[PDB]
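Engineer: Please read through the structure below; I'll follow up with questions.
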Amino acid sequence: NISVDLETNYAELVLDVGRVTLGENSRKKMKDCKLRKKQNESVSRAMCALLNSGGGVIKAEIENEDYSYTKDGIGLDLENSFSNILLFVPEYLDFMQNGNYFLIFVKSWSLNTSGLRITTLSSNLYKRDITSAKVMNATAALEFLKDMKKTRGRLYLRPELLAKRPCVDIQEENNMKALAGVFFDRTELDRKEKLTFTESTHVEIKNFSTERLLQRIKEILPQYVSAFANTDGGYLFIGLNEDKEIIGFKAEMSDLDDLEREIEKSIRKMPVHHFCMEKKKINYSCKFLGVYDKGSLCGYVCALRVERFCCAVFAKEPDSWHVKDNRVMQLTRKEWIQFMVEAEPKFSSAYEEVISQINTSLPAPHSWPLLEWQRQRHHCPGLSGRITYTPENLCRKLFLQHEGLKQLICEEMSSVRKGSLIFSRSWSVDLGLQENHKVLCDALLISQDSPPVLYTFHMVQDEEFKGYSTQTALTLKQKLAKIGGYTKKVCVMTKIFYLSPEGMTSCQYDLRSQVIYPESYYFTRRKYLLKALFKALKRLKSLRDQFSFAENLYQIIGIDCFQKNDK
Amino acid sequence: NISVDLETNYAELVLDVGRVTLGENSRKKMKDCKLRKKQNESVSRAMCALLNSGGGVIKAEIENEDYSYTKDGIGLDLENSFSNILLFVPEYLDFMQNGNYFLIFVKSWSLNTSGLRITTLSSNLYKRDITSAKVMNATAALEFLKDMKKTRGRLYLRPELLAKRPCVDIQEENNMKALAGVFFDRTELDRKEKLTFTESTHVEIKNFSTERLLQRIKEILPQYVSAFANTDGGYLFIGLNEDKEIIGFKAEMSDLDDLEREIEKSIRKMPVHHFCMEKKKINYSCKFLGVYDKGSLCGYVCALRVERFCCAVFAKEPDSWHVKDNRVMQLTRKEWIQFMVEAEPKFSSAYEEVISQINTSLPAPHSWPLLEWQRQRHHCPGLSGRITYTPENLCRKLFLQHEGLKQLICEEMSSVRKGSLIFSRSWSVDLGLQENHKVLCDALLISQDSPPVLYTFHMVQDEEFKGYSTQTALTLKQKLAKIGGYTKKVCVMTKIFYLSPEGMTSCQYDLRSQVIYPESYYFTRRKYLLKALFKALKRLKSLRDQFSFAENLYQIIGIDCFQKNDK
Amino acid sequence: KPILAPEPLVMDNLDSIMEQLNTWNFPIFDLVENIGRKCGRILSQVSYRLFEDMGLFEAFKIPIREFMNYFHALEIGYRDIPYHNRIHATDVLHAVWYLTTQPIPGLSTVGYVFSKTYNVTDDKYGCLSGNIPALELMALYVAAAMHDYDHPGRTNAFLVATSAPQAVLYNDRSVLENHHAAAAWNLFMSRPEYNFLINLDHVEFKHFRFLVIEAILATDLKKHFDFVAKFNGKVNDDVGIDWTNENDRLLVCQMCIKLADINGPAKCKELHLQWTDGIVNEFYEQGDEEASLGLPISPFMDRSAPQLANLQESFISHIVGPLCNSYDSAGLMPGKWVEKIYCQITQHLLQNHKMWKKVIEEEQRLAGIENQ
Amino acid sequence: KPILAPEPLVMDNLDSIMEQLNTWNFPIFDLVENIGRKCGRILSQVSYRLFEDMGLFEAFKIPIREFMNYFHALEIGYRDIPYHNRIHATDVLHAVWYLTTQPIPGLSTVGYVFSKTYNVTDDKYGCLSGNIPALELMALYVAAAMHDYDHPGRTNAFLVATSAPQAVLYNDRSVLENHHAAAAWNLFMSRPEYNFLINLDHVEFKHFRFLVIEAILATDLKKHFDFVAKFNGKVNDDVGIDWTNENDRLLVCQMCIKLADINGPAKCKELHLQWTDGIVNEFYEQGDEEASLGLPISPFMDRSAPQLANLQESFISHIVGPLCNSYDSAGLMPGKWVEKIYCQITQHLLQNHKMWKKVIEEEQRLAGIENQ
Ligand SMILES: O=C1CN2Cc3c(ccc(Cl)c3Cl)N=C2N1
Ligand SMILES: O=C1CN2Cc3c(ccc(Cl)c3Cl)N=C2N1
Ligand SMILES: [Mg+2]
Ligand SMILES: [Mg+2]
Ligand SMILES: [Mg+2]
Ligand SMILES: [Mg+2]
Ligand SMILES: [Zn+2]
Ligand SMILES: [Zn+2]
C-alpha cells in the first residue's frame, strides 16, 4: 500500500510508494507487466491523494541499482498517467532524486476555469457513444452530474405521442432499436442466420468465444450496463460474431441459471446515486434463446435488456483518493458527488473586496495596501518602518516581559527588505489543532523572498518541540493552499528558539538548513500570501487582531466592523 | 469543398460534403487511405461549422451503391471524430438516411459548465509534457489562454537569484537543461560518442535518417517549436539516435545555409498572439556542429535553441470553422481568441430575473407565469382563454381590417391545448433582415407540442414567398439557439396564406408536410422557447410590445419600465 | 395631554372572539363592529392578545400599562381613510403572527418563544418561532403594528408627482415608508410613559430599532421584484436557509411582512371583497383630488370609469402571485399534510384569481356583443 | 424678505484671480480674504465664473439674476463652522469642475459642452465634458454647490448617538446627506425667483433633480467602500466604461464628487494644512459638546489629548488612498505625458502621506525615549 512517512523532517505530507523502478529503458525492458502496472498505479494513487489534500511529497525507493535521472529520465507510462491526471505537468510537479530516493513534489489542486474541485483517476461513469462505451472524463462527468442535480432528476419524454410526420421511407436509429425489440422477444433462433440490424447507441454485440465466459462477463458487463443506463437504455447480445452470423456459445443446462445468478449479483453490486425523490433500482431483464440448427439445440444466446435510468450509474466507486489523517483512503461516493456538485461559498463582502482588490498591482506603483498597516510605527530601534508587527498588543506585551525576545527579533529581522511577522499566543490553536502549554508564543515571517517561517519560542530545557512545530507548519501550508486559495507552490519553513531568562540564543532547530526543495519553492509573492492568510483565518473563524486596519477612524466615520453574521 | 446547399426546402443551413462512403465494413475495406481521410475531414469540418453557427443539417451523397445503415451503421473513423468534437453524441447529432442521401442533423452549440463558447477541431497550441509535445485540447487551451489574458502577459522569474540551498549531490531537470546548454555551444562533436543527458521537458532528440530531411523538418519543426515556446523554452537536437550515439545526418556544404533558411522561414510563418504591451518575435537560434570521426567530417548535427515566449505560439491557425453568409469559412485567429477569452454579458436585471425564475416548475403547479399575460381576454368567440394574442394592438388592428384574417386564425387555432402566437408587422425586420413590402403580416405560434410555426400572410396572386418565409424561419431558429440560449433541438416550421378580399383560404405552402426531421425535433417545451424568444428580442433590441405585462399597475405602484439604458 | 390610555386596560366583551384567532380567516370586521367603532381600540387589544400568547410580557418584562399607552397612541395616530387605517394594521399584525406561529409542514426547529397553544407534538411540523429569537419576532410584530402610520391616503407616485412636502423632505425615495417609521418612532420617544422597552440593553434596543425600521422599509412596493429575486436566489441554488445567519433571518422577516401587508386576496371571498372595496374607495379619493389639480387622471383611479376587476386580476397575477410562489417554494407556507400537502392560502388565492378572471371575461364578452 | 441678491451681480475686484482658476492648487483662502469676508459671496462668484466658462448660460438659457439669487441664498444657508462652510463648498465645486474640464491623457471623446479654454488640439487628451452631456454636468455642479447645506457641525454617528431630531426624522440612514439635499431643494422651490431652471422640460427637470439628489447622496462616507468596490468591478473585468450607458455616467459622476469632497490631502502642503486645521477644530467642538452630555469622548476628538497626525495619516491611507487608486486605474485622473505620465494629484498625496508618517514616527520615537 501507500503509507504516510511519519519519519521525515519535511514540513509536509510524505507518502511512501514502496520500491519503484525508473527510467525509460528500465521501464520498457521490465520483464513483469503486472508489476509495472501495479507500480504505476501506486504512484498515481499517491499523486491523486496528494493533489486532493493540500500539497505533499511522494518518496519512492529507486529499485534499479544504478539510476541517474540525468541520463535516464523517468519513463513513459508514468508520464502518460501524470499528463492525464493534470492538464499542465510543469505547474504542479517537481521531480528530484535524492541519492537512493526519487522525490516528487506535488502542488495542491486549485480551482480553475474548468470548475473542478477535486481530481479523479477515473470517474467510473461510462457513457455510450455512437458505438462504444467510453468512460466519462472529469469535465464530462462534472457536466453530466450538474445537469442532473439541476432538474432534481433526469428528464425523459416517455411515450406521450408519436409525432405526426410525413409518410416516407426513412431510416433512423429507432429502426435498430425496434428491430432489437423484436429480436429480444423471439422465442427461438435459427443457427447461422443473418441479422437485419447492426449495433448503435442502443445496440451492442459481443462474441465471447470463451469456454468459461463467466469470468469475462463478470468484468465486462458492468461497464456496458452503465453505458446503457446512462444514456437511453438498450440491448446487449452475446453469442453473435463480427459478421452478424448467430452462433451463440456452447452452454448446457444447469449453467444458465448460474450465469443469470451471477449477472443479477453483478448488476446489483453496481453503485448508484439518485437526485430524484423516489429511489428506484436498475430496472433490467435477462433472457436466453435457443439456436436450434435443424432439430437440435446447438447452444444459447444470452440477451440482456437495460432500461434508461433516472440518476447516475457507476461501474465501481469513483476513483478519487485523499489522505484523511493517515492511511490514505478513497473518497466515498457521497463525498465525491458533493465535491462534484456543490459550489464554494465565496461570500466576499465589499470591505473584503476592496481589501483584496488592492492587490491588482498593474505595471505602476499602486501604493496604499490595507493588509500592511500598523499604528505603532516604532519597533526595533535601529531600523526603518519596514516590518509590520501585526497584533500590536500581543507583540507589545510579549516584548514587555521576556526581555531577550525583542532583541532576538531585531537580530533576526535584519536581513529582510520588507515583510510582516504575525505573533500569536499559539498558532496551533488558530489552525484548529492541539495546543501544548510549553510553547511560549509563535510568529510567522512573510517576506518577499525567503518562504514563510514559523518561529516557535519557549523556555524549557528538556524537550525539542520538533513534532509540534512541524505539524503546525504542515497544517498552515495545507490550510493556505486549500482555503486561502493560494495558487502557487509553497513551503512553510521552521525555526525554534530557547528563551531562558538572562540569555536569548540557542536556536535549537533550523529547518531551512536541513531539507532541500526544488528551485521554485523558494520564491513566494508575499501579497497573495497575505490574502491567503486573511482568507484562511476568516474561514477558520480565528481572525481576531491580525491585519489591524484600525477602527478609530471607522468609528468616527460611521463604518461598521470588518465582517460577520453578528450585526 | 463544402457548399451551402441553397436548393433545399429545409428551414435550415444545409451543407453538401460531396460523395461520402459509409458503413463500418465499407470504410474498413476502403482501398484509398488518403481519400478516406479527406472524406472524414470534410465531414468534420462541416460538423464543426454547423455547431459554431446555430443549428444545421449535413447532406452527404452515399458513395457505395447498396447502403442501408440499418445493417451497416456509419463507420468508426467518423464515430471517433464525432466523439472527439463533442462530449455527448446523442445530445447533438441525429443521423437519418433519406434514400440516396445521408443527413446528419446538428444541434447548435450551447454554453455549458466547461465554459467553452465555440468548438474547435484542434486548437493547434502544442504543449510540452514531460517528454512529448502534445496538442492542447479545448479545455486546456481555454485555461492556458485565460490565465495568460489575466496577467496581461505570461509570468516568469528571470534570474534574480539562485536560492541558497544546502550542498548535497542531487539530480534534477535543470541538470539536463544545463548539460544541453553546454552541448549547444560545443564547437565540434566526436562521431559515435556517448551523451551525458537524456530528453526531458527542455530537451528533445530526433533521428531523422532521411535523405531529404527538409520536407520532414518543414512539417515536424513547428509543433516542437510551439511545444517549447509554450513552456519554459528548450533545445531540439537532430542527428542523434535512440541509443544516444551521435551520428548526425550526412549533409554537405551549400545545403546547411538552405536548411537554415527554410528553418527561419518556417518559424517566421508560425502565428502568434500577444497579450503583453510590446510585441516581440519568437527569439530563437540555430547552429550546426561537425561530427569529425578521426580527421575528417562525417556530417553535421543541427542544434536549435528556442527561448520561452511571453504569449501564445501556434503551429498553424486554430482549427475552428463557421459559415458566415455562405461558403463556410475558418475563424480568424483574432476572432478565435476573442471567443476563447471573453465572457458573455449576462446583464439579467431583477425584473428579468423574476420573469425567468417563474420558469422553475418543480413537481408542483406553480401558477402565475408572467410571460403569458394579456389584457384583452376575448378573442375567437367559440373558445376558452387558452391563447394569448400578444401584441394586442397590432393584432386588434389587423383583425379590424382584413376580415377573413380573424376567421382564418380561429380555424387554425382550434387544435392547440395552450399556446401563444405573436404577430408582427414583419418578423424579418425584427430579426435584422431585409423586409419585402408584399408581406402583409406574420405570426409565431408557440404551443406545447407541434414545434413553432411562422405563418406569413399576404394578398398577392403572383409570387410564392417561399424564399422569404424560409429565410425568416432559418434566422429565427439560429437566433433562438445562439442568443436566446435555448438548449434543445428545434425546427421552426412554416405556413403561407393568401388573403384576397372576400376569401381567406389557399394555404400556398405547408412546410410540415414537405420535410422530415428526427423523432426528437417534434417536441418543444414552450416555456423555455418563451424565455429564449424574450432574450433574443431583448438582445436584438427589437423587443417592443410582445409579452405585455401591462404597466398600468406598475405606473400606479411606482415601478419603472422593463429594462434599458434609458433611465 | 399625551394620549395616555382608556381606563380598563384589557376590555373583556371581546372574549370568545379572540379564541378564534388561530384561524387564518379571522373575522376582523365582526370584531370591529363588536368593539365600539366610535373610538377604535382594536389594534391595542389584538396586540395585547398576541403578545400575551407569545408570552413576551415575561420574555422581556414589558410593563403592560406603558405598552397599552403606546399602542393606543399609535391606533389614534392612524388616519381615518378607506383602506390604510387601524383595521388594516390589525390585519397585518394578525397575518404576521399567524405566519410565524402556526404549524409549517417539514420545518426543523432548533432565547426563543413559541405560541401559547401551538400543540408541539411531532417533528414534521415546525414554526417560525422555532428558528427566530424572541427579539426578532417582537421587532417584527411592532413593525407590522406601526407600518402605515399617519397615512396621507395618497400613494408614493402621487406625492412625487405633485411634489408634496413629504416628497421633498425624503428625496423621493420611498417617501411613505420613511414617513411611517419616522413619525412612529418620533411619537414613541416623545413621552416617557411610552417606553415599553425600558428593561432592554443598549445593544438590544439598538438591534430592535434596526430590525423594526428595516421591516417597515421592506413594505415599499417599488422594491418588490428586487425582494422576490433575492429570496429566489437565496433558496434556489444556495445551501437553502442557514438560520444561524442574521442576514437570512432578516430577509425572511422582510419577506414575511411583505406577504402580510398584501393579503387581501388570500382570505375568504367576502373578506377580500371588503378589502377591495376599501382600496378602490381610496384610489377614487386620490383620483378625485388628482383631476382637480389639472393632472391627467391616473389609471384605475376614475370612479366615473371603474376597472375594478382589471385592477384586482392584474394585482393578483403580478404582485401577490410571484411573492406567494417564492415564499412557498422555500417550504415556509403554513399548511397540513394529506393522509400531498394542503395549503389554505394558495387555494384561496387561486379561487379569487379565477373569480376576477370570470368578471373580466364576462364584461369583455358583453361589451364586445353590445358595441359590435 | 427672501434672500434676494447683492446689488451688482458679478463683482469685479476679484478679476485676475479667477484667471488662475485652471490650476489644481487654486489659492482659495487668498480669494476669501480678497473678497469681503464680512458677508461672504464667494460661492456665487465662483459658480458664475464656472458656469460662464462652460457656457451653460446659453446651453440652457438660465437667467443670471435668478441664478445669483438662488446661489447667494445658498451661501447664506451654509452655517459658520470651522470646516463645513461655504469656503468648503466652493472648494468642492472647483474640484469637480477641474476634474471634469481639464486634459485627461488617453481619453477618447465622441448636447455636449466643453470648458471655455481647454485647448482642444490633439487626440490623446480627452475631458469628461466630451463624454457627459451638459445636463449631467450642470446637475453635478449644482450638487457640489449644495452638498453640505446647513451643516450642524456634528457627524452622522453623533446625531445617531444622541438621537437628534435629524436622526429620528430620517431613520438613522445617511442623516446628514438627506438633510442637505432636502433643505437645499426646499429652499429652492420656496420662492419663485429662484427658478433658474425655468426653461427646462418636465422630463428634463425630473432627470436633473434625480441626478442632483443622487450626487449629493453619494458623499456619505459610510457608503465609501461600497462605491470603491463597485467602481473597481466596473472597470476591472468588464468591457471598461460604456459611456452610452446612463448607469456608467451616473456612477462616474458619483465617484467624481466622492473624490472631490475629500480633497484636502491632494493639494499643496499649506492648503492641506489649513483644511486639516479646520477639520480638527470642528472635531474638537463636537468632542467638547460630547463630554458635556456625559458620553465617553470620541476618538481623535479630544483637544486635551490631540492625535492629529494619527488621524490624518490613517485618513489618507484608508479613505483617500484607495479612492484615488480606483479613480486612476480607470485612467480618468487628469495629468500630462512625459516626453511615462505625470499626475500632480497622486504626487501631492504621496508627499503629504510621507509628511504625516514623519510626524507620527518622530512623535512615537520621542515618547518612547522619554517614557522609557
Ligand atoms: O384584496 C385586495 C387588497 N389589496 C391591496 C392593494 C391592491 C392594489 C394596490 C395596492 Cl397599493 C394595495 Cl395595498 N389590491 C388589493 N386587493
Ligand atoms: O486635509 C484634510 C481634509 N480632510 C477632511 C476630513 C478628514 C477626516 C474626516 C473627515 Cl469626515 C473629513 Cl471631511 N481629514 C481631512 N484632511
Ligand atoms: Mg405602505
Ligand atoms: Mg400596509
Ligand atoms: Mg457630508
Ligand atoms: Mg462635503
Ligand atoms: Zn434517481
Ligand atoms: Zn506577448
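Heads up, chain A uses Swiss-Prot numbers, so what you see runs 2-568.
Determined by electron microscopy, 3.4 Å, according to the entry header.
Each residue, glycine too, has its Cβ placed from N, Cα and C.
What Swiss-Prot says about the mutagenesis result for A:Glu200 to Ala is this: Decreased ribosomal RNA ribonuclease activity. One mutagenesis experiment catalogued in Swiss-Prot, A:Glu205 to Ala, is accompanied by this note: Decreased ribosomal RNA ribonuclease activity. A:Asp233 to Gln appears in Swiss-Prot as a published mutagenesis result, with the remark: Loss of interaction with SERPINB2. For A:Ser368 to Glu, Swiss-Prot lists a mutagenesis experiment annotated as follows: Decreased ribonuclease activity; when associated with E-573. One entry in Swiss-Prot concerns the mutagenesis experiment A:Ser368 to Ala. Its note says: Increased ribonuclease activity; when associated with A-573.
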Engineer: Looking at the mutagenesis positions A:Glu200, A:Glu205, A:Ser368, which ones have a CB within reach of chain D, meaning under 8 Å Cβ to CB?
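Structural biologist: From A:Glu200, A:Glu205, A:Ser368, the ones near chain D are A:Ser368.
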Engineer: Non-local Cβ contacts of A:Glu200 (mutagenesis position) (under 8 Å, 6 or more apart, same chain)?
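Structural biologist: Spatial neighbours, sequence-distant, of A:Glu200 (mutagenesis position): A:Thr132, A:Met177, A:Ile206.
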Engineer: I'd like to know which of these mutagenesis positions, A:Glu205, A:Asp233, is least surrounded, judged by other CB atoms within 10 A.
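Structural biologist: Among the mutagenesis positions A:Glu205, A:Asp233, the sparsest Cβ neighbourhood within 10 Å belongs to A:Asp233.
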Engineer: Among all protein chains shown, how many Cβ atoms are found within 10 Å of the Cβ of A:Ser368 (mutagenesis position), not counting that one?
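Structural biologist: The Cβ of A:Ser368 (mutagenesis position) has 14 Cβ neighbours within 10 Å.
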Engineer: Chain B sits near which of the mutagenesis positions A:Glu200, A:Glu205, A:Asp233, A:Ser368, counting only a Cβ gap under 8 Å?
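Structural biologist: Near chain B: A:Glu200, A:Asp233.
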Engineer: In Å, rounded, how far does the Cα of A:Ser368 (mutagenesis position) sit from the Cα of A:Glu205 (mutagenesis position)?
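Structural biologist: Between the Cα atoms of A:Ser368 (mutagenesis position) and A:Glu205 (mutagenesis position), the distance comes to 67 Å.
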Engineer: Under a three-state reduction of DSSP output, how is A:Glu200 (mutagenesis position) classified: helix, strand, or coil?
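Structural biologist: The three-state answer is coil.
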Engineer: Taking just the CA atoms, what is the gap between A:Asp233 (mutagenesis position) and A:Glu205 (mutagenesis position) in Å?
Structural biologist: 13
Engineer: Which of the three DSSP states, helix, strand or coil, fits A:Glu205 (mutagenesis position)?
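Structural biologist: Reduced to three states, the DSSP call for A:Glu205 (mutagenesis position) is strand.
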